[PDB]
Amino acid sequence: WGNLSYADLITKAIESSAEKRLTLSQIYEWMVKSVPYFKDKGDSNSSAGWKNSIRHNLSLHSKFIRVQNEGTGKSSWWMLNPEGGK
Amino acid sequence: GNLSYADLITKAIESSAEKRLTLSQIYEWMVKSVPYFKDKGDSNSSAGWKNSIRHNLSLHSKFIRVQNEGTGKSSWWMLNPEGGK
DNA sequence: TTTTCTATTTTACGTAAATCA
DNA sequence: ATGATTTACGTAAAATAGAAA
């Protein structure tokens, strides 16, 4: 779907937001709305190979930090490590 | 074969009782021991495999060039007992 | 000696899927 | 069902070694 890996799609998705933080569902909706290949996936449940790959990259790569959302039953924030670490 | 030139030369020097060979002797050993060279033992010193042998001897530190003390020209090629690598 | 080419080793990525809350 | 972590696997690109020159 281009020259970008999943980790970079997610990275710029987070950076696109003004608060530099996104829930997992917000990341999904970005891909569907910002990337040409994911336009078709308007209504996909979890897994979904690409959604599975996204969750995989979030947990695998340490550039992504899962932060407690407070609150109202909403899923956690996915943010980027400032110094990068990795 | 399935060995590198350096290892091939190494096995040549080790095969000698004195653990030392001149360049031409190393050529001979390749000819009378390795199937791929058993045929090419008549090529010039610009052969290519001969060039690669001289190449490996100079580059690789495991090979030590020692002046032939016997007034015969070509110096001895010996193996550094520590490996040098 | 160097430079250029190719083969192999290592790593990274995408994908699928098992396990858990 | 969703959100998250983790292991595994088949390749694809980067990194290195050796040969060729």
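Residue numbering for chain B follows Swiss-Prot; the residues present correspond to positions 161-245, in that order.
Determined via X-ray crystallography, 2.3 Å.
Cβ atoms here come from the backbone N, Cα and C positions, even for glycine.
Other C-beta atoms found within 10 angstroms of the C-beta of B:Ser212 (mutagenesis position) number 15, with every protein chain shown included. In the three-state DSSP classification, B:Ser212 (mutagenesis position) falls within a helix. Swiss-Prot gives this note for the published mutagenesis B:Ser212 to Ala: Abolishes STK4/MST1-mediated phosphorylation.
The note that Swiss-Prot attaches to the published mutagenesis B:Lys245 to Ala is: Disrupts DNA-binding; when associated with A-248. Annotation for B:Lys245 (mutagenesis position): same-chain Cβ neighbours under 8 Å, separated by at least 6 residues, are B:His220, B:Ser221, B:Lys222.
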